[PDB]
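Undergrad: Have a look at this one before I ask anything.
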Amino acid sequence: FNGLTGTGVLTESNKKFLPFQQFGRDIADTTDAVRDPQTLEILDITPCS
Amino acid sequence: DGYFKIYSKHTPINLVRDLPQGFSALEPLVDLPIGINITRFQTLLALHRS
Ligand SMILES: *[C@@H]1O[C@H](CO)[C@@H](O)[C@H](O)[C@H]1NC(C)=O
């Protein structure tokens, strides 16, 4: 996604992304949500179990 | 860092003569490719000359 590279499961989530926000950093400062450049959708990033 | 950033958050101020207590989060509103030298500024208001 837009140069940011990694592995995970892209599952649709209900996170309330404000229009300016793009990333989804967590408590431990871990990427957990990204916005698709083509269509504005909030996708939850989750590593494979 | 060569950027002009403006943040705004419109709030319905209640019956307080001055800036009220509480909190308000100024959301990002626009970002522009700027970098001209900045030292001073001035506001503009409409003078009553109708
Ligand atoms: C902006 O202009 C002032 C006044 O001449 C000058 O002292 C200052 O160095 C300038 N700043 C930059 C970043 O060019």
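Swiss-Prot numbering applies to chain B: residues 198-247, in that order.
How was it done? The header gives electron microscopy, 3.3 Å.
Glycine residues also receive a Cβ, built from the backbone N, Cα and C atoms like all the rest.
Below are the features I grabbed from Swiss-Prot:
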- B:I210 to V: In strain: Omicron/BA.2.75 (VARIANT)
- B:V213 to E: In strain: Omicron/XBB.1.5, Omicron/EG.5.1 (VARIANT)
- B:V213 to G: In strain: Omicron/BA.2, Omicron/BA.2.12.1, Omicron/BA.2.75, Omicron/BA.4, Omicron/BA.5, Omicron/BQ.1.1 (VARIANT)
- B:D215 to G: In strain: Beta/B.1.351 (VARIANT)
- B:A222 to V: In strain: 20A.EU1 (VARIANT)
- B:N234 to Q: Increased resistance to neutralizing antibodies (MUTAGEN)
Undergrad: For the recorded positions B:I210, B:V213, B:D215, B:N234, which residues place their CB under 6 A from an atom of ligand 1?
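TA: Cβ under 6 Å from ligand 1: B:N234.
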Undergrad: Among all protein chains shown, how many Cβ atoms are found within 10 Å of the Cβ of B:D215 (variant position), not counting that one?
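TA: Cβ-Cβ neighbours of B:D215 (variant position) within 10 Å number 6.
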Undergrad: Take the C-alpha atoms of B:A222 (variant position) and B:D215 (variant position) and report the distance between them in angstrom, rounded.
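TA: About 18 Å separate the Cα atoms of these two residues.
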Undergrad: Give me the Cα-Cα distance between B:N234 (mutagenesis position) and B:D215 (variant position), rounded to a whole Å.
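TA: Counting only the Cα atoms, the answer is 33 Å.
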Undergrad: Please report the number of other Cβ atoms within 10 Å of the Cβ of B:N234 (mutagenesis position).
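TA: Cβ-Cβ neighbours of B:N234 (mutagenesis position) within 10 Å number 4.
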